[PDB]
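The structure appears below as structure tokens.
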Amino acid sequence: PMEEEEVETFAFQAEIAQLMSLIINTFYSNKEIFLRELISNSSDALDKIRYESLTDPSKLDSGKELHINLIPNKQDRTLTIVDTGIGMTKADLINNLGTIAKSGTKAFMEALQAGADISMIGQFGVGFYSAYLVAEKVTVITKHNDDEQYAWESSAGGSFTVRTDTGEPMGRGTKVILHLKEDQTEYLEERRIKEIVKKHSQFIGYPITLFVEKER
Ligand SMILES: Nc1ncnc2c1ncn2[C@@H]1O[C@H](COP(=O)(O)OP(=O)(O)NP(=O)(O)O)[C@@H](O)[C@H]1O
Ligand SMILES: [Mg+2]
């Protein structure tokens, strides 16, 4: 029986779109800091559910372990960052990953134009879009307590989509799937992922596990 699924397509807020275009169409050295930014987001989401669970322990019914997993896939060219943090409601996805203006966007594009290192992006409140230094397409699957599981996706170009996810259930948290550009496949190698976690993410207060598919 054919299934029916609803999709909604949204426009990025105009300066977020301009920043995405700037990130994608300009050369930056130091692209490896995307991983730091995504791990920081996962750590922030883990802090949220940790503190929520102190006032309501049933918020951990959807899984007690608080951790971050990194999953490179050399066959389909994706790098996946999974956490068991708070997750995002449908409204959170829409608001927080693209529709609401961020006050630091303009400042950051001025800084980049003046020659700032792309590493400065976190300072400006727009760290997630560092994913587009290395990824042509990003898919965010997320499950928050008392909302359903949703998938956000964008290949930039000014729009993103949100749909209810009918894929593999996660109990609670967020998975960010980077579909890597062809020249950024270094970030599938275990050595390189270890190097950059050690460089940039060594004081995160939750365990990180790197899962490496047996070499083919
Ligand atoms: N893994 C995640 N779990 C839950 N929410 C997330 C996750 N990643 C991103 N978000 C949300 O997306 C928003 C935008 O993230 P981001 O662009 O990194 O900015 P920020 O983390 O708020 N500040 P910063 O990265 O320090 O510049 C966050 O504030 C969260 O609400
Ligand atoms: Mg961030």
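Residue numbering for chain A follows Swiss-Prot, covering 11-226 in order.
Using N, Cα and C of the backbone, Cβ positions are placed for all residues, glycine too.
According to Swiss-Prot, the mutagenesis experiment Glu47 to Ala carries the following note: Strong ATP-binding. Strong interaction with HSF1, HIF1A, ERBB2, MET, KEAP1 and RHOBTB2. No effect on interaction with TSC1. Under its mutagenesis entries, Swiss-Prot includes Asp93 to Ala with the note: Impaired ATP-binding. Strong interaction with HIF1A, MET, KEAP1 and RHOBTB2. Loss of interaction with HSF1 and ERBB2. Los of interaction with TSC1. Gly97 to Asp appears in Swiss-Prot as a published mutagenesis result, with the remark: Abolishes ATPase activity.
Shown are the mutagenesis positions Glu47, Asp93; of these, the residue with the fewest other Cβ atoms within 10 Å is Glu47. Cα of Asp93 (mutagenesis position) to Cα of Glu47 (mutagenesis position): a span of 13 Å.
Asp93 (mutagenesis position) falls within a strand segment according to DSSP. Counting every protein chain shown, the number of other Cβ atoms lying within 10 Å of the Cβ of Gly97 (mutagenesis position) is 26. In the three-state DSSP scheme, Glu47 (mutagenesis position) falls into the helix class.
Cα to Cα, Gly97 (mutagenesis position) and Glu47 (mutagenesis position) are separated by 16 Å.
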